[PDB]
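Undergrad: The structure's right below; bear with me while I get my questions together.
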Amino acid sequence: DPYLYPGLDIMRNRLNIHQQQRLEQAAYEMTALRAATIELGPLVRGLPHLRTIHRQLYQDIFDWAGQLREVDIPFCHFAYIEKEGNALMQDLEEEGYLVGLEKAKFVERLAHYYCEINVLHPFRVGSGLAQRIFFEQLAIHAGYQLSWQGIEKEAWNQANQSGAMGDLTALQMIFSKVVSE
Amino acid sequence: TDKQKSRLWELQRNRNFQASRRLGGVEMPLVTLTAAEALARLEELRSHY
């Protein structure tokens, strides 16, 4: 695992912290403040923009921030991430980034695109965070808005687990509460 | 709508980030700072490690 320091079970990091608890704390704090500076970004958005989001979030913690995952650690084998992520994003473009859809269709397509990017798992760390920012922003460009406020941890996971298996029903139910306006 | 969209982003993004992080099981304080205030705080946190 080339992301780790040679001797240890800790991720190589720009603050050179060698304790697990401390690195986690500083990463939560610094990501939190970086998120508070991320701008909405363009309507036209692909893999580059997702990467851009992850660079901004993690630039203080990791020298590889904004780069696609380089090990396998269901999730896409690392060397195919760019190919399938560009394919996925080309398709989103063809549907005009979901802009102009009635609620129920929007929910249905958001669930689909969330599930596919999630399974792709494009970053070594921070995929879910960068992902949800990308769709918060996409939703706003399409006339909608996302709120994750009411959602139990265990339901979110289960719903992503069955989505990766081809049943998007629980992720759809979650998204019809998360989407509004 | 492009300025309406950006302003809606700015007003929700931190609330989102807190609730998105709580999805993965971690409760952090809400960030109430503006971008420029948060940029200054980042340089302070870098000094502290």
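Chain A is numbered as in Swiss-Prot; shown residues: 10-82, 88-195, in order.
Method reported for this entry: X-ray crystallography, 2.4 Å.
Using the three backbone atoms N, Cα and C, a Cβ is placed for every residue, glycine included.
When I checked Swiss-Prot for this same protein, it listed these features:
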{"type": "MUTAGEN", "residues": "A:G55 to R", "note": "Inhibitory effect on cell division induced by cAMP with temperature sensitivity"}
Undergrad: Where the model skips 5 residues between A:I82 and A:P88, what's the CA-CA distance in Å to the nearest whole number, could you check?
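TA: The separation between A:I82 and A:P88 at their Cα atoms is 11 Å.
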Undergrad: Quick one: give me the count of other CB atoms within 10 A of the CB of A:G55 (mutagenesis position).
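TA: Cβ-Cβ neighbours of A:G55 (mutagenesis position) within 10 Å number 17.
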